[PDB]
Amino acid sequence: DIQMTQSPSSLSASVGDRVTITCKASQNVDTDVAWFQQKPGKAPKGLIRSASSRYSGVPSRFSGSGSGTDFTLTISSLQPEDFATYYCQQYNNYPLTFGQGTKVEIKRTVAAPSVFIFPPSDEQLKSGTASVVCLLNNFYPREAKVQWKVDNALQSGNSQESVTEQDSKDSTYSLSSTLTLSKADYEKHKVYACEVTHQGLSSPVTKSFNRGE
Amino acid sequence: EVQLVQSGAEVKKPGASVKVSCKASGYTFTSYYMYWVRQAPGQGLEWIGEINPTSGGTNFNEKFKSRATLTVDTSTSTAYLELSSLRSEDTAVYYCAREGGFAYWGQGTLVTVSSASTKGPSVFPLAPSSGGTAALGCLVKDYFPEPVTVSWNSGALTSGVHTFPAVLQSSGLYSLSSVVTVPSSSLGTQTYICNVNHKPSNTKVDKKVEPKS
Amino acid sequence: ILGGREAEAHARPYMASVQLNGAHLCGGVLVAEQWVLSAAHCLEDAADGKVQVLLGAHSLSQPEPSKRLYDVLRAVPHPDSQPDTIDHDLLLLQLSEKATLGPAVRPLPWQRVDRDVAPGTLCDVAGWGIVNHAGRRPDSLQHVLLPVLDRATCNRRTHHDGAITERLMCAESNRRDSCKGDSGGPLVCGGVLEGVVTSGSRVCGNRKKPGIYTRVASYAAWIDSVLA
């Protein structure tokens, strides 16, 4: 098996920037390298084959270079519809292998998240489950850290988060971390809080509620 | 016009087999290999294998050689992938692609492998806390399988809405949150109702989101 | 002809040498008393060069009783051939007079039935083209046996990347291949002309890039129309 090590994992740039994506093969693959573009929820689309040959309809700003082990996808002038995920593929040797991918995001001014917190509704509490939601609305960059604190006790392993794709208008993200507990464990405590650490905040911001109000 | 259309989504039990089709049109089917790619949710691409449509010969990734079968019906220009001994790690989108020439790809086929059965969602309100801008939403919890569509006020309220991707809970059921930001002054004046729809269970729920008293 | 050896003199009496200004340029096969079939791309760069066909030859230079050099009265490239592609790479040359048939000069019947040759089939190809990686040319006719490679394999992105249509066919190129100067020559399967060597813009002997051959059966109506 030939390894295709794609660098970097993610990459932030502005419209009109020249951007470079890299793929390193663990051994010679000649020029049997292809590049693919993929946008969320859609099928991958071919860009380059044979290291450097564009497919029909691929804008000239996409170009491929390399022979042997080191290959480079280049976008000369990044366009709005070019922000997506790109994969390199080796077809020189069985099995065909892909790179882990490269996400190309839009660069933006740093923006702090609007933090909210929601208690579990009474209709949900009629069953045996209770979910506490912590919302981080419209922020940049994506790197964020959310910690739950129940009566000033740090939780772990009982919360999942989900992030939205970059917004088409203001190029911001939104995250929702959900804390799941049984109805018995929920009513054993009173103070629920989520501590949000982000680059755009000078000190961690905490939003909380008391069980009852 | 050339296109590769694939069969619809499939849901299977951790032991059954699945057979996905890929009908080609617009080119001589027997002149090109057909290879199959798999992509786990939020993950990279993976090469399964390829088939020579004239001879039926195949080349497989060793990971799938024991439990995968590629066939072809040259009379209908259709390629089939059968995956048996299914496990939850096989939950992914399956693509067919043409080897050589313009890089045509199918639209994809979603195959879900879980122990759960087709369940309906539970819609719970996320009530606003209550200054200037506040947030509210709906918690769509415990359903199977995907997808779940959410709109607000039959689609009249669109701006400020952030419907999050679903997450796979430990129970094998999907949970999703959908939030929206509105002025604090419109609380009590405006009605906010989220329209959850789960076609697999033929469920349509309209939940009214108010501040609690 | 890479990986082969010198043929028996005049054992392939259909073999022709298309000449440009008195030098070997391409292979060719006599398909009628007055017509030789070759590759259209041989004459793209020929300009006003004198086109001649050498029949009944084994050595291009040594004297042989059956050798006769014919002037070309009429050159008919396939009307849909162009320098940019390998499609329709066929050429029909009309000789100044009917060739003097004999034990060393005899037309080869060409395949009129449009079936693909089964893969792996060994076929015979001959020419005066390159015989070693150094790019040098032989004086006497060379030949080699090549196994046919199926079209789908040949169309993989590593090989010819979908360039092989239904009117083309491939043969393996590992140490045995047809090279520059073998173009227009015959690819004989089952004692019948199956393909015409194209090549031209391809380096030979690399298993990664198989040899390409124009299937004569796919152009039967045109050949008949010109020879009629």
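Chain C is numbered as in Swiss-Prot; shown residues: 26-253, in order.
Recorded method is X-ray crystallography, 3.0 Å.
Using N, Cα and C of the backbone, Cβ positions are placed for all residues, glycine too.
Straight from Swiss-Prot, the features:
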ACT_SITE  C:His66  active site, charge relay system
ACT_SITE  C:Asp114  active site, charge relay system
ACT_SITE  C:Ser208  active site, charge relay system
DOMAIN    C:26-253  domain 'Peptidase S1'
MUTAGEN   C:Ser208 to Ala  Abolished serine endopeptidase activity
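On the backbone, the CA of C:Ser208 (mutagenesis position) and the CA of C:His66 (active site, charge relay system) stand 9 Å apart. Taking the Cα atom of each, C:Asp114 (active site, charge relay system) and C:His66 (active site, charge relay system) are about 6 angstrom apart. Listed in sequence order, C:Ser106, C:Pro108, C:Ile111, C:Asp114, C:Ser208, C:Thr223, C:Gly225 are the same-chain residues at least 6 apart in sequence whose CB falls under 8 Å from the CB of C:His66 (active site, charge relay system).
C:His66 (active site, charge relay system) falls within a helical segment according to DSSP. There are 27 other CB atoms within 10 A of the CB of C:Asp114 (active site, charge relay system), with all protein chains counted.
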